[PDB]
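A.B. asks: Next up is a structure, given as structure tokens.
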Amino acid sequence: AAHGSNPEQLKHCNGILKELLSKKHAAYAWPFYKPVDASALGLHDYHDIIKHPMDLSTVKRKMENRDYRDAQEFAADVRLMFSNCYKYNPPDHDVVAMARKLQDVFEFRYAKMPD
Ligand SMILES: O=c1[nH]c2ccccc2c2ccccc12
């Protein structure tokens, strides 16, 4: 249901995406920049456990390709990326700590959505 505010909300989404990729958050965002290379990392069970991989470069391509029709669709992909991390790893793994920090950035700015 294309709403008049969808373009404006999508711009806010794109701003969040840019911030997540910025040097400000690089110390904890970097694992999420590119698709997990499970074979390279020796995680030979990754794709048996994670059926729907997601990462910030894929979100960016989807935004650039106008794949996301609304803010909700974008938000579901960013949250899928984090949930994949919380599903695969023990909760005390360093990468989970980084995911929680990056998700806090995401959620608090996503909540400042103009509407
Ligand atoms: O969920 C992840 N688990 C891992 C476990 C061990 C090494 C690396 C990663 C990793 C790297 C980049 C993004 C996500 C992950």
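The count begins at 1 with the first shown residue.
Quick reminder: no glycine exception, Cβ is built from N, Cα and C everywhere.
Heads up, here are the entries from Swiss-Prot:
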| type | residues | note |
| --- | --- | --- |
| MUTAGEN | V36 to A (Swiss-Prot position 376) | Abolished binding to histone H4 acetylated at 'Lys-12' (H4K12ac) |
| MUTAGEN | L41 to A (Swiss-Prot position 381) | Reduced binding to histone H4 acetylated at 'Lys-12' (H4K12ac) |
| MUTAGEN | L43 to A (Swiss-Prot position 383) | Reduced binding to histone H4 acetylated at 'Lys-12' (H4K12ac) |
| MUTAGEN | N89 to A (Swiss-Prot position 429) | Abolished binding to histone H4 acetylated at 'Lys-12' (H4K12ac) |
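Tell me about the setting of these features in this model.
C.D. replies: Cβ neighbour count for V36 (mutagenesis position) (all protein chains, 10 Å cutoff from its Cβ): 20.
All protein chains included, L41 (mutagenesis position) registers 9 other Cβ atoms within 10 Å of its own Cβ.
Taking Cβ-Cβ distances under 8 Å and a sequence gap of 6 or more within the same chain, the neighbours of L43 (mutagenesis position) are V36, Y88.
Using a 10 Å Cβ-Cβ cutoff, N89 (mutagenesis position) registers 16 neighbours.
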A.B. asks: Provide the three-state secondary structure of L41 (mutagenesis position) computed with DSSP.
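C.D. replies: DSSP assigns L41 (mutagenesis position) to helix.
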A.B. asks: Quick check for the class: what is the C-alpha distance, in angstrom and rounded, between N89 (mutagenesis position) and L41 (mutagenesis position)?
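C.D. replies: Pair distance, Cα basis, whole Å: 13 Å.
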